[PDB]
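J.: Can you keep this structure in mind? I'll have questions shortly.
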Amino acid sequence: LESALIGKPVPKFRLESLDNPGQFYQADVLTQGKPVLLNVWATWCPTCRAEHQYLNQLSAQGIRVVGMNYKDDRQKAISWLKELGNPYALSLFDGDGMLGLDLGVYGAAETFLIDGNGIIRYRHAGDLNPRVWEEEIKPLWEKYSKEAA
């Protein structure tokens, strides 16, 4: 559904890396100077596995994706990435769902488009498929990719 975060900066946070125990990241990691997709997922989310293959494809095309493991189990999450492939430039462990709370997600299966300056530009509640990418996100991704080049 709608998001009140459109046009606003990413919420402050300090989360641990999923595959790098003890390494912590903050909102600055989402200000890469280039647009980035923030994908919320979990091993218990059916739509998440479905869309995973498509994420691998976009990632292989240069689309920068940051993964946010939501209220999940690190081992299952890591095992999941080792089996299906890892498309994420970085993986954050939102074990308590605190970042998810500030982001206002309705659950797993959610993607946010963030511009080079860390501003949330779009929120898609649902699985990411070619239709959604083509018609709804791609046009924005291209705009902010150019307005950063």
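Chain A is numbered as in Swiss-Prot; the shown residues are, in order, 36-184.
Using the three backbone atoms N, Cα and C, a Cβ is placed for every residue, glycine included.
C80 to S appears in Swiss-Prot as a published mutagenesis result, with the remark: Drastic decrease in activity. Under mutagenesis, Swiss-Prot gives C83 to S with this note: Drastic decrease in activity.
Map the listed features onto the structure and describe their local environment.
T.: Less than 8 angstroms from the CB of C80 (mutagenesis position) sit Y105, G142, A143, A144, each of them six or more residues away in the same chain.
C83 (mutagenesis position) carries a helical DSSP state (H, G or I). Of all Cβ atoms in the protein chains displayed, 22 besides its own lie within 10 Å of the Cβ of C83 (mutagenesis position).
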